[PDB]
Amino acid sequence: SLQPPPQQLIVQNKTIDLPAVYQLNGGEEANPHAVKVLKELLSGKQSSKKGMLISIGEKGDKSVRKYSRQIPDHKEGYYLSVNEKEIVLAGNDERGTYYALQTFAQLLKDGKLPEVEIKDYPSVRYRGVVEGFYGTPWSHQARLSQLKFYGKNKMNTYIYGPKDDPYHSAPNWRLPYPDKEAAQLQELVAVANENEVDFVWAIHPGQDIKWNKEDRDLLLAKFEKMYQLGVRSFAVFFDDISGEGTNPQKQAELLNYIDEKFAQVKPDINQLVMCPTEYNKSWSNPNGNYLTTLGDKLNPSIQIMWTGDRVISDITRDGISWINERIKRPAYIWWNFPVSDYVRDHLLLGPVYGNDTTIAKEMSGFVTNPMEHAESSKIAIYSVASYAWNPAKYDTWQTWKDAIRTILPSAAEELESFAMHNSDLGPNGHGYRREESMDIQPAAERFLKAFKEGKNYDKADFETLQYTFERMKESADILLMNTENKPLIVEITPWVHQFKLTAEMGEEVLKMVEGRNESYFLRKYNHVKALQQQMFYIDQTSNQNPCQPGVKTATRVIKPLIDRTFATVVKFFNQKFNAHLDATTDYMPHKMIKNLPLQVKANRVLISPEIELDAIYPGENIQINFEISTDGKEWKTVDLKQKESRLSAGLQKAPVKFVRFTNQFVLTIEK
Ligand SMILES: CC(=O)N[C@H]1/C(=N/OC(=O)Nc2ccccc2)O[C@H](CO)[C@@H](O)[C@@H]1O
Ligand SMILES: *CCC(=O)Nc1nc(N2CCOCC2)c2ccsc2n1
Ligand SMILES: [Ca+2]
């Protein structure tokens, strides 16, 4: 399965052996990056002057003169041919020759090649990744690995813009990088060049930019220093800011000044990109004229970025036409998937889908904003590479499977099993959701409905759930010990542990359904209660980021199933044996005398939108939005302050175990 799929492919069902004795033509004329790949594949084979002919070169080189007519007349296009007597690897330009070898490398298997002819080129001019998320920026090693990944998948763009890089954004975007960070960026650029990737360095100055000569000159001085480090593509982001930086007339003038005094003065600058302050339809001004101002003032060579109809959205034909009408050029798509910086307790490992596949001519570029987990993002990145290169033939599910088999061949099935149940985002402010657990959902929904209303469940559906849980446990244990992609495993391990505990809980709950006798049921009940507590421990000790801490997995279908089956069967037990077992499904060490479950997040205890803690803690503050004690007997009332329904008051380290109130709701304690 060639990825991305070529534009034109003719196979003959007739295999050739990689020439043991070959004759290379064009080694000095062709792209050095391509020739190096070629000679890696040919090492061990002899280079003579009367063997099989292998011709490599760009349009214009002597080596591929005979094949001029076969080379497509497109940027980054190429022509590949394998048959009995010769091999031809001929790009329209140097990058086309490199991409010819990346396809050649996939055809080579077991030392054999198929007799084939390919004419290929991209449907979208700029294709790649923008590291533009909030959170821990990608490590240096992760970025080196990404750049090699892009080259293999014909992605030609890496836009560097981590929101939390202080020399990229507020306040030190005026400062050059320190020597150590500068030497790393220098290495990234060299590696990006080796893989035919345009390293685009972006700057995010709009929050405190002043529209005067001082800051303008400092922005250009920063760009000049990046240029000295090898950067040849540049971007200016004006997203997620307020104040004077949001002025469209000023933004355009600044980028036109950069164009004329910098990008037009250098001999070798490629991409110049800007991200508007209004970067999606929902948040644009209907009264105002922000986008039309940018469209008319910005020089035509400058790209404008756009995330679609909303911050998180799929790109449609109606949405791309809406924006292009206003910016007077094809939009440079910034696709906010699989980025998870607003649902950081979730991994988004599902397939890439939703984007119209007939609008290649309507977009100038397409970049994906990934997760801060670099390797885990390779599933979607690989799929975006396929989509952007050949939208007409984009196969969502087949490309998802191909990505997984490339990222972890030694345990692809195990990773597919894990990814299938780690795709949805759970409820979020954007209302953006993805499918998850689709294969087992029919059985789960029929099993639970028959269960709640006293019918009979199909034994086949029951064994499907047993099969699923068993397979989940196999995949978790195999993935935990996989040493083929250690960075990947480190990223996902907290979720893999939570994944396994879910599976184990599911099996014990199903054993509670089979029932048998009273003591066995109680054994299973106690084991489930212990597994709940173990999942709480992980949720409180792993991935303790300051936004959505903890670890959530299989949230769309499987976890709801298990929790509602446990609740139901415990209810039937209490009715049958006149018991009072606890039917709650999430462990909580604190207690409130409402049906709203308390939640623990970092050092906060909150009521879901009188309390007794499991111990005494020093108090920080309370935040209610519409009295305290240590032993339950003696209380010490406290007063509140107010703004727009924001109640609050500091406790000043006073011991607290009890809280009460009578006439959203959070208690912060010291840890
Ligand atoms: C263009 C863009 O997507 N900007 C940021 C981004 N901004 O979206 C917002 O959340 N915008 C916003 C929301 C509330 C208040 C102000 C800005 O979306 C991505 C996913 O969150 C972030 O990674 C990007 O850095
Ligand atoms: C947990 C810390 C957190 O929420 N970080 C975060 N901040 C964002 N910004 C802050 C600046 O103004 C815009 C909102 C943000 C946007 C999208 S995801 C994200 N995370
Ligand atoms: Ca050449």
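We number chain A the way Swiss-Prot does; in order, the residues shown are 25-617, 624-639, 653-669, 681-717, 729-736.
Heads up, header says this was done by X-ray crystallography, 2.1 Å.
Any Cβ shown, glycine's included, is placed from N, Cα and C.
Annotated domain 'GH84' per Swiss-Prot: 149-416, in sequence order, evidence recorded as sequence analysis.
According to DSSP, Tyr303 (mutagenesis position) sits in a coil region rather than a helix or strand. The feature protein binding site is assigned by Swiss-Prot to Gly156, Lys187, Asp263, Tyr303, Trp358, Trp359, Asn360, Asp365, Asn393, with experimental evidence given as support.
Here the residue is the original one, but Swiss-Prot notes a mutagenesis experiment at this spot, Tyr158 to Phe: 99% decrease in activity for pNP-O-GlcNAc. For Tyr158 (mutagenesis position), the number of other Cβ atoms no farther than 10 Å from its own Cβ, over all displayed protein chains, is 15.
Using a 10 Å Cβ-Cβ cutoff, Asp263 (mutagenesis position) registers 20 neighbours. Among the mutagenesis entries in Swiss-Prot is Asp263 to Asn, noted as: 99% decrease in activity for pNP-O-GlcNAc.
Here Swiss-Prot notes a mutagenesis experiment, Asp263 to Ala, with the remark: 99% decrease in activity for pNP-O-GlcNAc.
Long-range neighbours of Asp264 (active site, proton donor) (same chain, six or more residues apart, CB within less than 8 Å of its CB): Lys187. According to Swiss-Prot, the feature active site, proton donor maps to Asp264.
What Swiss-Prot notes for the published mutagenesis of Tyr303 to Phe is this: 113% increase in activity for pNP-O-GlcNAc. Other Cβ atoms within 10 Å of the Cβ of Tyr303 (mutagenesis position) number 23 in total over all chains.
Around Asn393 (mutagenesis position), the same-chain residues six or more apart in sequence whose CB sits under 8 Å from its CB are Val153, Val154, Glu155, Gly156, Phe157, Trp358, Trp359, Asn360, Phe361, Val363, listed in sequence order. Under its mutagenesis annotations, Swiss-Prot gives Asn393 to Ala the following note: 95% decrease in activity for pNP-O-GlcNAc.
Separating the Cα atoms of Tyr303 (mutagenesis position) and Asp263 (mutagenesis position) is a whole-number distance of 7 Å. Residues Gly156, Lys187, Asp263, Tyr303, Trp358, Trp359, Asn360, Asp365, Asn393 are the ones the record ties to protein, and the longest Cα gap between any two of them is 18 Å. Ranking the binding-site residues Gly156, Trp358, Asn360 by the number of CB atoms within 10 A of their own CB puts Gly156 at the top. Across the structure, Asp263 (mutagenesis position) and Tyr158 (mutagenesis position) are spaced 12 Å apart at their Cα atoms. Close contacts with ligand 2, defined as a Cβ under 6 Å from any of its atoms, occur at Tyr158 among the recorded positions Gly156, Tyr158, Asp263, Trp358. Secondary structure at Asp264 (active site, proton donor), as computed by DSSP, is coil.
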